[PDB]
Structure formats: structure tokens, C-alpha cells
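Structure first, then comments.
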Amino acid sequence: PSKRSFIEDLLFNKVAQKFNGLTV
Amino acid sequence: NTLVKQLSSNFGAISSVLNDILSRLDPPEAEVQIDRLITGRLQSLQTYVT
Amino acid sequence: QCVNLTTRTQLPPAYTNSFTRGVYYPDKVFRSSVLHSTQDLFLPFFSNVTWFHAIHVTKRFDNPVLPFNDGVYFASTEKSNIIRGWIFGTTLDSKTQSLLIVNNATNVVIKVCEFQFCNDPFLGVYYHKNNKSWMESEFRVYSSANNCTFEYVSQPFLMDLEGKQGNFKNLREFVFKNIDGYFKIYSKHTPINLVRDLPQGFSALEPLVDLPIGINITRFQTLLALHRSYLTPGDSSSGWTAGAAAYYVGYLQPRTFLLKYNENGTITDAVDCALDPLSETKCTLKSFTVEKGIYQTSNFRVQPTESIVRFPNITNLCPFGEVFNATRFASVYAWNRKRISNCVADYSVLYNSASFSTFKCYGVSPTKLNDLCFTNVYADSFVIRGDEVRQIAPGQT
Amino acid sequence: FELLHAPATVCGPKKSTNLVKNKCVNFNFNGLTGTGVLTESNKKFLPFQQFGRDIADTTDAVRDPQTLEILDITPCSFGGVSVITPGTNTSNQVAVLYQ
Amino acid sequence: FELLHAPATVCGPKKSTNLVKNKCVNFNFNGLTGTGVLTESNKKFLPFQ
């Protein structure tokens, strides 16, 4: 379903706060 | 995680919760304790942004 | 006390909105070519105020007692001089310092005494069949004035009032504020020319004169005038004409507008900082030109409503008879420690026996005792003299 | 006397109040007054403790001194407000974005 | 000598000195102490400001 390949998907496998004022 | 430890520090006061100092000290006398908490956090925010 | 009227047909008034009115000079400093904000009492735009009427050639004449708040915007559209003076006080019964600023046809009586008002004070004029002027005959304002604190007499001026009907001719706006001892009065005259409704123009009000007095204003009342011609009996039953005028009553709210100062130093534009998302962007960016982009303003907070308390149910009172006011205690070096727990402790019931003379709490506020819960309350009972009480302090040798 | 160092047993002459859960009102447990929603709790709790602090040193769970139940603390101040406008020279329509 | 709730508006006595311009000296007009050259301006203020 994604627009990636087998090598691109392998890179992703290797790699409460907002209550105080830490928003992302 | 560094900013979390700054909220728990007293910075030379009696506690670290803003709802605890006002519940035990009157506003006209607790003004010297809140200023130490604000000044202690302004240096942490200035260092964090730096 | 004065007299009253008879059979007053009080029609239900309507409601009107503001049209960029209620902006004055918050300070006495000249500013030009500068855009900033100022936190002061003003009238919010597009509000909802009560629009009173007084048209009578029926019997439209209503003047209730409205409470005085911090900043009252009063704009009267007088086309024939109907609304005269105003009163300011609390109970209005010769028991407090009341303000009486009546606009008499001869002078401007500004006295701060202890006047006695009836149920509906007003003014009464007579229309002579030979004289086409509008002179004042009846005087039903007060009855006596003993204790006074201020008196002001204006210069003698000739004023025969106005008889113009149909459309409005003059606009008189007055702002009454009670700030400590200064009573600011912002009066601004604008020769309008329209049938009815509030004008959509923008203007800045100028202060008249400050009165450094100390009075307590709680409620006010707008006093008008009644016309009595030769065709009317002139009595206080049905022989009286209310007139033809309209006044707006508004209250100032702690808002913040974006004042615009041009090369002349006058206020020509005002944008609110908290009313519409589009008007808030102009005040936040300090500019009247908003670009095409994304901006960040305030966050999202929810204010609490109720407040629950979860304390353990204790149905026992601490024995304050043996701890306070007894027969004898212990020495200063051999003091005895008594454990006080499993009982309800309170300091308000310690005045029924042995009134305290030195109550100084160290490290804790004396009024915040009942707020936080007590735990392990130890008592150090010892009898000393008066020359050793000053040495008992956390940080003395 | 001590302040926030042991379970309550004395306190003051203040009365009690009916527990109102699932609301973002002001609570008061053993003198500690806070603000949050008293939601349910499905975790474990030792049968000899009172308060509960997590990694951020915040008041998480607390046992009620009357009903004897574990209720979590979660403030309702969670959200952001942002306004996006195409400019005052094009149209007067705004779009309030809720983050 | 009594003080009510209204601020004090009578500050007596009150003396005065001379006037000098075109010099970078010290002056004190109204209640504000300044230091500069009293150069003539071209614009006017407001009667109540």
C-alpha cells in the first residue's frame, strides 16, 4: 500500500509531554 | 527530559508546585517565592532555545 | 422629598448595537506615528445596550434606577434639550455623599451634599403664551442640603434652550468613571444630522474637568424635563409633556483596542484585540495589513466549574481545655511534647478562653491553616517571661 | 506540624463534598488541591500506599479516603488554537484551526 | 494637614528659575527631569495633554 520498496522499508526497521507545554 | 527535571527543582525554595506555595503562604508574602521559580525557569528556557 | 407623576405608560424598550463609539484618550501624553495597545476601560464594538425612548408629540417617560459600574458610557441625542442633569449615589436618602450635577438654564450647580430625593426626580418648565422662550419654573430636585463636601458655581451665561423637532441636531456624549478619587468626565459635542439611530461615525471624546472627591457611587438615575404649556393644566396628574429625545445607556468593559495615531495626534481608528479572529490578527501583528499566511495566537484552556473536597470524616474535637489555658506547664528546658491527632483542630475556637496576645506564624500563613491538612501536630508547652519572646524565632541567637 | 509527608488524620473543620467523576473540576485529596479529570483506573496498586508519581514527578493515581478507589488525574487543558486567514485585502473570512 | 482618598493636588510652596536654550544642559519641566538641548519644534500638542 505504500510507495516504497523492499530496501526503503528496511531503513524504518533500524530506527504526556504535551501536558506541560512540549508540543510536536 | 532536561526540561522535566527543571519543573521538579525548587531553585532554592520550599517546593516545586505552584498550587502548594499558595496553599500555605499568603499572596502578599509568597511573592518572594514565585519570583525565584520564574527566574529559575527563564534561564532554563533561554538555555534550551540557545 | 419631591413629588411624583400619575399614570406613566412605560413601553418596553428595544435593543441597539454600537457603531465604533466609546473610544477616548486613556492618557494625557501626545503620541503620533505609533501603533501599540492600552489596557483601559472602553466600550466593546457590536455590543448590546438598552435603547430608551422619550417621544411624546403615548406618555413615553421612563427613568429607572440603574446600578453604577466601573465606566458608564452615556450618549444622549438631544434635539430640544430634554435630559438635564444626573445624580450619583447609593441609597439616595440624605445618608451618604451623593453627586448632583444639574444642568440648570441659569448656571451649572455642581454640589456634593446630602440631598433628599423622592421616587422620581425631574425638572419642570413652563411655556408662556406671550414669551416664546423656554424658562424654568418648577424645581423638584431636592429638599434640603446640610452637610456638604464640594461646591462649584459656573459663570453666568444666557441660554434659552432649543425647540427644534423632527430630526436630531446635537449629540452630547458623557462618560462617567469612578477611579479612586478622580471622577473623569469626557464630554464631546458633535452636530449630527439624522432622523434616529446611532451614527456610524468615529470620534474621540475629550475630558472636561476632574473632580478630586471621595464619594461612593452605587446607583444612578437620569433626570429629564417636562414641558407644561397653556393648553395643559400644568398639574402632576396628566398635564405634562415628556418631550422628544433619546439617550443611550452603556457600560464600559475592560477591553483593549488598537489605537491609530496619525500626524495630528488624534485617534482615527480602533481595532479590538479580543472579539473576532480577523480583528485579533491586526492587533497581534501591530499592523492594519494582514498578509496571506499562517499565524499562531493563544492556546486552548478549559476553566473549571465545581470544586470537590475529599477529607476523612472525623467526628472528634481536640481537647483545647488542657492544652490552652490550664493550671501549669513545664520548664523551658524540660518541656513536654503532647501528640494531638485523630481529632478536628481549629484556631477560630481558641478565643473563648484566654485571649491570645502574640500570634505570629513562621514559615506558614496564619490564614492558610484550615486550607491544608494538618499531620503530626506537636505542642511545646513552656512558661517563660516577656523578655525572651523576641528571641524565639527561626534564625536568632 | 508537617505538610504533605504522611496520610491525613487531622486536617481542619472543613466538611466533605460528593464525588463528581468524569469532570474537569477542582479536587482535593489529603490537602493537595489540583485540577484534572478523575477518570477510571485499571492498573494495580499496593495495599499500603497513598499518592502515586510517574516519571515526570506528576500526581497520577490517588486513593480516595472515603470510597477507597484508585482514580487517575488528567487535566483537560489539552489543545491548541490557530487562526489562518488569506489576508484582509482579499476576503474577511477566517478559518479557526484546532490542533 | 489631612490626606483623604483623593490624591494630593496642592504642592506648596513652589519656586522657579530662569530659561536657557541652545545648550546641552540639564532641565526639569513638569515633573520629569531631562538633559538635552531645548530646540524649538514645529508641531503642537493638545490643550489637555
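So for chain B, numbering is Swiss-Prot's, and the shown residues are 960-1009, in order.
When the header is checked for method, it gives electron microscopy, 4.8 Å.
Yeah, the Cβs are placed from backbone N, Cα and C, and that goes for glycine too.
Contacts of B:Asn969 (variant position) defined by a Cβ separation under 8 A and a same-chain sequence distance of 6+ are given as B:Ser975, in order along the sequence. According to Swiss-Prot, the natural variant B:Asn969 to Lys carries the following note: In strain: Omicron/BA.1, Omicron/BA.2, Omicron/BA.2.12.1, Omicron/BA.2.75, Omicron/BA.4, Omicron/BA.5, Omicron/BQ.1.1, Omicron/XBB.1.5, Omicron/EG.5.1.
Quoted from Swiss-Prot, the note on natural variant B:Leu981 to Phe is: In strain: Omicron/BA.1. Counting only residues at least six positions away in the same chain, the Cβ atoms of B:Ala989 sit under 8 Å from the Cβ of B:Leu981 (variant position).
For B:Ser982 to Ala, Swiss-Prot lists a natural variant annotated as follows: In strain: Alpha/B.1.1.7. In the three-state DSSP classification, B:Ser982 (variant position) falls within a helix.
Take the CB of B:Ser982 (variant position) and look out to 10 A: across all protein chains shown you find 20 other CB atoms. When the C-beta distance to chain D is held to under 8 angstroms, the variant positions B:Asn969, B:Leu981, B:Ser982 reduce to B:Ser982, listed in sequence order.
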